[PDB]
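Here is the structure we will look at, set down as structure tokens.
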Amino acid sequence: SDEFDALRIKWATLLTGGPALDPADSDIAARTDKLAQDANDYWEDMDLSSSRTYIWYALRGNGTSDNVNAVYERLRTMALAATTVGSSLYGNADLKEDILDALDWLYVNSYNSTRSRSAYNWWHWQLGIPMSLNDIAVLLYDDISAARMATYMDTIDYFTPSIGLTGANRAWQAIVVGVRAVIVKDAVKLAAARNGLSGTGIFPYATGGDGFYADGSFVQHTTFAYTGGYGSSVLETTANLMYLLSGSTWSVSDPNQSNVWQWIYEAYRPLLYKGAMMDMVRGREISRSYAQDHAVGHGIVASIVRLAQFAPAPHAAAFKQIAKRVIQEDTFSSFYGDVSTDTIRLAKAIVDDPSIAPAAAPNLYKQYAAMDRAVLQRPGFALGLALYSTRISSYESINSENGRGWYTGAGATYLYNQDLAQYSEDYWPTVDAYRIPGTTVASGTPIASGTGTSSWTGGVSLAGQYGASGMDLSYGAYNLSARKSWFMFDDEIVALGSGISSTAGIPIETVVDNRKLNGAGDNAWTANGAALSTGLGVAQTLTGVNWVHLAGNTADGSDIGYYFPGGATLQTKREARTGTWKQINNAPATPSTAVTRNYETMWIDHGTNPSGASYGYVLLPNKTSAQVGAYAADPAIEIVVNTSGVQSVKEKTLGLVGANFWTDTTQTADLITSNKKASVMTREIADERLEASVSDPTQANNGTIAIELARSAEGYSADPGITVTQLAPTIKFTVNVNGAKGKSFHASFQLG
């Protein structure tokens, strides 16, 4: 036995759970049960005749990369069923041989070096297939002759001999070259796989393009927020590869590997809510039925569990605590139900260890300036905000996926509460894609996939506790512009809209919300203290509305209140919507089954061709009908301004004042004066201190932002980049935002 052999066995256990798998474990047993079932099902449908022209009639098409890739995945599952302790097919020599015969047939008639490396779809030929093939080779290594292995490994080397791509693609390349290097025992290729992780979009922080950013963002495909899609893939692969190499001659030594720990704390943690990975960072993947938010979240936790196996202190311990929290938090879907057999073994060990306490839940406001995203995490809820700009695209739709993703990143608000299933259970193929919560659009009209012409997108963070975001709207597909802002407080999210103008000749609307209701669609709801009808198929306008309360799908923790300063007229409808995943993901393997879900949808009609139209509402998570009325009796927020020049909100109780300045002209909002485009938030503690945070959301000001605060200070301290020129009678300072990339600068002033 050599070191390569030890690595192959290490990878093998990562795929099978190892020889120590406990058949007595309820979840493990079920996993090995399905595995054998799915294996027998496929094995049962195989054409074993030597005169065969396909392995599975359903997947015939030696040239259709999609079908071929699916054939190898099936063979991988069958190989797993024949090598996982506890499986009723474990050690089945007849199965093992039928798998190897299929591989030889695929080699001769489909996957070999006679094909173009860049033939559609390149991803299948260079990555997808090789990843499945390497696993089969490791699992059935001992039953593979030198002649057979050559045809398998030579082919993979032809398609992917090296690593030179970015992010997930680069990591995928690394794992392909790496596992093969272990199989054929090539120290040079294995060294190269390890080095691949030090490249673009992986360990080193990116300041542009694909990769992880210092502020926690992750981008893939140049301009798309992807922490939860391609981001999940890069984490999974990076984690698996690092674990494999750890402690060996090729163990990762690059010092930047410590960045991986930060990805967990800053890139993934803030975007997870009780097991769900927010859809706003999953790109076109929201259109995949097998990857709804909780299933993706489980995958993220699986990687964290993987890292906990080799990461150094105190990260390994923190990782275990995070995983334990999320596993206990997710009462929607069992974590063990959709992760590898080995993950189950490793996870249970963490959950069953009493010395490991679940980590605390995140509580903060975070601005992901690099990917036009923002998030608020609090006890009982989380709010995700998705924007786009000249830097980040509206939405991605390629390979026939996410066809209706139009407004998923156009000032879209996502509220997470005790109704963990809100965005799962076929939300995406049924929700009205033209009415994404929080957005302003031309009724029933789509927009194009691409970056916008406006740079003002982003926001400010006040010591990571509170914050405000804004997006300068101006669609390219049709005429519509507006200033949209969001102010995040403790349990109030205020949305303001101004300067809403259009010459499109299409009715303009702003979606207050659009929530999936219970199976009967009879969720109780109230307006101004009066109960509203709960029947499905009913449309109704609510005029002079001061507030609305909508009971959630859970007895407690999922109610939502809506307050309208100055009153409003709401257009609403409660209906059952049918659809299929095939409609938003035209892939043949996509389930065509029809599904029906119920929704309560509310929006404000701005009319056709508005000019300077506006809106203002307050989202009130987890308040009962009585509490919403109470709030309306003495609202805690006050709109300071809502013009096209400045939008500001004040929260008296907390002493908070947020203000988004849209032009490069001197303007004032309450105590705040700014000479340029900026996002600002101050917190005042009567006669004690005045805190202030400022950012240049445009990421294009190469000079400064001149701020003045209407208070007299005694002293101060400030982040470098801020220069104070006056404390009394008023506060004056400039913020050097040159190359700041949307970050927030903080200062604290001592008051007299």
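Just so it is clear, chain A uses Swiss-Prot numbers, and the residues here are 26-777, in order.
So how was this one determined? The header says X-ray crystallography, 2.2 Å.
Cβ atoms are placed via backbone N, Cα and C, with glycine included.
Copied over from Swiss-Prot:
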ACT_SITE  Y255  active site, proton donor/acceptor
BINDING   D515, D516, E517, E676  Ca(2+) binding site
MUTAGEN   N194 to A  Loss of activity by 60%
MUTAGEN   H246 to A  Loss of activity by 60%
MUTAGEN   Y255 to F  Loss of activity by 50%
MUTAGEN   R313 to A  Reduced catalytic activity
MUTAGEN   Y315 to F  Negligible change in catalytic activity
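A map of Swiss-Prot features onto the structure.
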{"residue": "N194", "record": "mutagenesis position", "contacts (Cβ under 8 Å, 6+ apart)": "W148, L152"}
{"residue": "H246", "record": "mutagenesis position", "contacts (Cβ under 8 Å, 6+ apart)": "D235, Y255, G308, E421"}
{"residue": "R313", "record": "mutagenesis position", "contacts (Cβ under 8 Å, 6+ apart)": "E426, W606, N610"}
{"residue": "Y315", "record": "mutagenesis position", "contacts (Cβ under 8 Å, 6+ apart)": "none"}
{"residue": "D515", "record": "Ca(2+) binding site", "contacts (Cβ under 8 Å, 6+ apart)": "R403, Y491, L679"}
{"residue": "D516", "record": "Ca(2+) binding site", "contacts (Cβ under 8 Å, 6+ apart)": "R403, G405, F406, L645, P646, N647, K648"}
{"residue": "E517", "record": "Ca(2+) binding site", "contacts (Cβ under 8 Å, 6+ apart)": "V643, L644, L645, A661, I662, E676"}
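Same-chain neighbours of the Ca(2+) site beyond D515, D516, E517, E676, judged by a C-beta within 8 angstroms of the site's C-beta center, are, in sequence order, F514, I518, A661, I662, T678, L679.
Around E676 (Ca(2+) binding site), taking its Cβ as the centre, 20 other Cβ atoms fall within 10 Å, counting all chains. Secondary structure at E676 (Ca(2+) binding site), as computed by DSSP, is strand. According to DSSP, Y315 (mutagenesis position) sits within a helical segment. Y255 (mutagenesis position): 27 other CB atoms within 10 A of its CB, across all protein chains.
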